[PDB]
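Only one structure is covered here, and it is reproduced in the block below.
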Amino acid sequence: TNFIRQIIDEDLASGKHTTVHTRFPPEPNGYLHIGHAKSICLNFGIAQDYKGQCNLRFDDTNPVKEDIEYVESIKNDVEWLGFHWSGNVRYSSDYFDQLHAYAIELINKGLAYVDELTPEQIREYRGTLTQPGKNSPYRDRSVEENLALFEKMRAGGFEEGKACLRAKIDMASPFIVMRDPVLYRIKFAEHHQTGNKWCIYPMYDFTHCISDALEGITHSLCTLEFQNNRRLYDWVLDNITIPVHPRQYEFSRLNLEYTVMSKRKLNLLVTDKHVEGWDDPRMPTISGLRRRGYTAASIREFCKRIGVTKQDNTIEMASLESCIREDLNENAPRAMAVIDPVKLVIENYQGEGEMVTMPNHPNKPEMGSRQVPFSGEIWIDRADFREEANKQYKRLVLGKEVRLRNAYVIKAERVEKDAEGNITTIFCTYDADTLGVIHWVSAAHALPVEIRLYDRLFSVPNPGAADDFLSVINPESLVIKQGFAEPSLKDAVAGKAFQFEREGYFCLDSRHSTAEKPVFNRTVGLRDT
RNA sequence: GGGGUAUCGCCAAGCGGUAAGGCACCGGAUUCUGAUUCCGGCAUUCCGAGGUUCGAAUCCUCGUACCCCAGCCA
Ligand SMILES: Nc1ncnc2c1ncn2[C@@H]1O[C@H](COP(=O)(O)OP(=O)(O)OP(=O)(O)O)[C@@H](O)[C@H]1O
């Protein structure tokens, strides 16, 4: 429960409503991100919890920032998260003729006029945060004059910026938004839904309350930066002939540590080619997180955990990562892969090899087992061998023995270094009566596989509050390795988490993998204590 | 000027009856993954100072900090 659900509860009890109807209304000017997932979880979650309805409405009022690519991706992401909207997909543009009729009602009532103060002047006349504004000299035109001028705007008789329609409210209001807000502005831009039918487009505040009202939304849930705007939400609905009056309730937006959510900013990273694209695995976008190997359920859980309050907040990446590790630990089948490999030859070995039976899940016998090959010339991870180290080090030191994963207890004996002091191969012996643990991959049957180790995109926790967020990009956000994996990984499918033992959870990258050369993105590392 | 918020390192519950829970962190047991699982510890204190009350995080003052609003963006 959260403050919003307590309100809905009151509403139902008091008999103010019988059904609850919410809506998720993104503008199609970019791809959805983890922050939006919190609105999706909130809006669609309430609908299903209260057996209500939730609309997916594209708030498409500004054509010069929107594109059809975004509408199809947004729908994709909403479904992938595991949610379904009520009825057909809606668009604010579906209501352009409606919105235009309402503007006329406002004009007819003398509550709206066509102003001609230039874009620079409207700012000058608006006042400041402590000084009231002043009336445009075009404020007292007659209704008859406004109808004429407005139809002229509609007919394309005015150049962009040359005229706009404003609400006649109060230039001295302490609410900056009630200072004669613009309802319509001229944009000769083709719209992704309505083509060139319109050259005048409605503003967010005029469009939002009216759309909610027409869809019979009972509770509009938005983020905190809209509390000031609520005054205009109610003023519009109170002054036009509409039979219902939805109520707006604001919650705090999600800020994630080490990442920027601003679409304006996320678009800079994509536009300037600093990430592969909106769905690059380092992006905090839904599609990015999906490609990274995140599961829709891990995200739904993440929203469940962070809560819904009116408090500004900043969640640590640790919280997100906790969610995904938990999901994958449960459902991810284990496998073996070596990221940085140094060759290890067992001298004592006899034969072209053998076959060990490894479990697909160490703590869940039910998941099955597999027959993995073994031999003398295997592949091991560099960081697992040490010529010398204290008692703490529980891996392969040049003296003692260590158990291979589901195999033999080998024993370090001799090292053969390259010219530059760097080791090239390690020589050891094994006890055959056996079958300090490490993973390995029989060089004989090793599958060459490219690994992509992702790390946080920014090097500061709040790249948002930086003079230039780009200059604070982490150069080690993506470190590409070439390694080897057991041949079973030959049958992996894009977006199927595997837990490379003692490393982390990894998944096949659809964008880069091929037949011989698979590419694995590292979703998340293990709790490396 | 106006509109909001203040409870653990990060989130968060609490609604006059004596500070849940999660992440992180520290131990300790188990483990052929330095994972997982288990065990236990982690707010005498709720922005501060006064006051009301048998009892206040919660009520009433009076301060303080932070966030939002001056797009013909959403
Ligand atoms: N960080 C966030 N946390 C929570 N909810 C968010 C967040 N960002 C956006 N939303 C929610 O998603 C809804 C749709 O957002 P929309 O795409 O219209 O704008 P935006 O993404 O906030 O802005 P921009 O496109 O400039 O980044 C908003 O109604 C809002 O409540």
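In order, the residues displayed for chain A correspond to 9-443, 455-548 in Swiss-Prot numbering, which applies throughout.
According to its header, the structure was obtained by X-ray crystallography, 2.6 Å.
Here the Cβ of each residue, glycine as well, is placed from N, Cα and C on the backbone.
The annotation ATP binding site is assigned in Swiss-Prot to A:35-37, A:41-47, A:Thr231, A:261-262, A:269-271 on the grounds of experimental evidence. Sequence-distant contacts of A:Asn37 (ATP binding site), defined as residues of its own chain at least six apart whose C-beta falls under 8 angstroms from its C-beta, comprise A:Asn70, A:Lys73, A:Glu74, A:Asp75, A:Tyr78, A:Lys271.
Swiss-Prot lists A:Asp67, A:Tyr212 with the feature L-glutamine binding site. In sequence order, A:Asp67, A:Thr69 are the residues near A:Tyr212 (L-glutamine binding site), counting only same-chain partners six or more apart with C-beta under 8 A.
A:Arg31 (mutagenesis position) falls within a strand when secondary structure is assigned with DSSP. Listed in sequence order, the residues of the same chain lying 6 or more apart from A:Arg31 (mutagenesis position) and placing their CB within less than 8 Å of its CB are A:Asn51, A:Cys62, A:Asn63, A:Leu64, A:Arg65, A:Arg98, A:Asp220, A:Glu223, A:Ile225, A:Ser228. Swiss-Prot gives this note for the published mutagenesis A:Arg31 to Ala or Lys: Decreased affinity for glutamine and catalytic activity.
With a 10 A radius on its CB, A:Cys230 (mutagenesis position) counts 18 other CB atoms from all the protein chains. Under the DSSP three-state reduction, A:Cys230 (mutagenesis position) is assigned to strand. Here the residue is the original one, but Swiss-Prot notes a mutagenesis experiment at this spot, A:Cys230 to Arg: Decreases catalytic activity 1000-fold, but has no effect on affinity for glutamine. Loss of catalytic activity; when associated with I-256.
According to Swiss-Prot, the experimentally introduced change A:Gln256 to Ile is described as follows: Loss of catalytic activity; when associated with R-230. Around the Cβ of A:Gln256 (mutagenesis position), the same chain contributes A:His227, A:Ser228, A:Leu229, A:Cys230, A:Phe234, A:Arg238, A:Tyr241, each under 8 angstroms and 6 or more positions distant in sequence.
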Cα separation of A:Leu443 and A:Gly455 (whole Å), the pair that brackets 11 residues absent from the deposited model: 14
Candidates near ligand 1 among the recorded positions A:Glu35, A:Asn37, A:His44, A:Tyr212, A:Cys230, A:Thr231, judged by a Cβ under 6 angstroms: A:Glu35, A:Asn37, A:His44, A:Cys230, A:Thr231
Neighbour count (Cβ, 10 Å) for A:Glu35 (ATP binding site): 17
Secondary-structure category, per DSSP, in which A:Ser270 (ATP binding site) falls: coil
Three-state secondary structure, which DSSP defines for A:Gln256 (mutagenesis position): strand
